Amino acid sequence: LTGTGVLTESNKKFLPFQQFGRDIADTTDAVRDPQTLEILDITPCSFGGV
Amino acid sequence: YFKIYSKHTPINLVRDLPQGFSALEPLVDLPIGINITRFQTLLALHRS
Ligand SMILES: *[C@@H]1O[C@H](CO)[C@@H](O)[C@H](O)[C@H]1NC(C)=O
């Protein structure tokens, strides 16, 4: 699962059958690391209008 | 694909089903690949 976003430590507690979490637009906003089983929020990188 | 969803709930009602809400989490996804049209559960006898 590829993407680009800021990774932060998450307060969500995934059930053991869950690997990722989806938002309204079905983009992965939370993911479980497959080596150390911890949850990370993925806030997107900042977007601006020049 | 044989999907097992499971939930354990502490209840204290005597006879009928309790009234409440409890979502069943998926436990085991089981690779059988066979036709199933009829089933039967297994009980245990008590001998004395
Ligand atoms: C290797 O991965 C498993 C689960 O994928 C994990 O439980 C284990 O801690 C990992 N080993 C190390 C040394 O991180």
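We're sticking with Swiss-Prot numbering for chain B, so the shown stretch reads 200-247, in order.
Using the three backbone atoms N, Cα and C, a Cβ is placed for every residue, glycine included.
The note that Swiss-Prot attaches to the natural variant B:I210 to V is: In strain: Omicron/BA.2.75. The 10 Å shell around the Cβ of B:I210 (variant position) contains 10 further Cβ atoms across the protein chains shown.
In the structure as shown, the Cβ atom of B:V213 (variant position) sits within 10 Å of 5 other Cβ atoms. Variant annotation in Swiss-Prot: B:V213 to E, described as In strain: Omicron/XBB.1.5, Omicron/EG.5.1; the structure shown retains the original residue.
Under its natural variant entries, Swiss-Prot includes B:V213 to G with the note: In strain: Omicron/BA.2, Omicron/BA.2.12.1, Omicron/BA.2.75, Omicron/BA.4, Omicron/BA.5, Omicron/BQ.1.1. Taken residue by residue with DSSP, B:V213 (variant position) is part of neither helix nor strand, so it is coil.
Around the Cβ of B:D215 (variant position), the same chain contributes no residue under 8 angstroms that is 6 or more positions distant in sequence. While the structure shown retains the original residue, Swiss-Prot records the natural variant B:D215 to G with this note: In strain: Beta/B.1.351.
DSSP assigns B:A222 (variant position) to coil, not to a helix or a strand. Under its natural variant entries, Swiss-Prot includes B:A222 to V with the note: In strain: 20A.EU1.
B:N234 to Q appears in Swiss-Prot as a mutagenesis experiment; the accompanying note says: Increased resistance to neutralizing antibodies. If you take the C-beta of B:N234 (mutagenesis position) and look for same-chain residues 6 or more apart in sequence within under 8 angstroms, you find none.
A straight line from the CA of B:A222 (variant position) to the CA of B:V213 (variant position) spans 22 Å.
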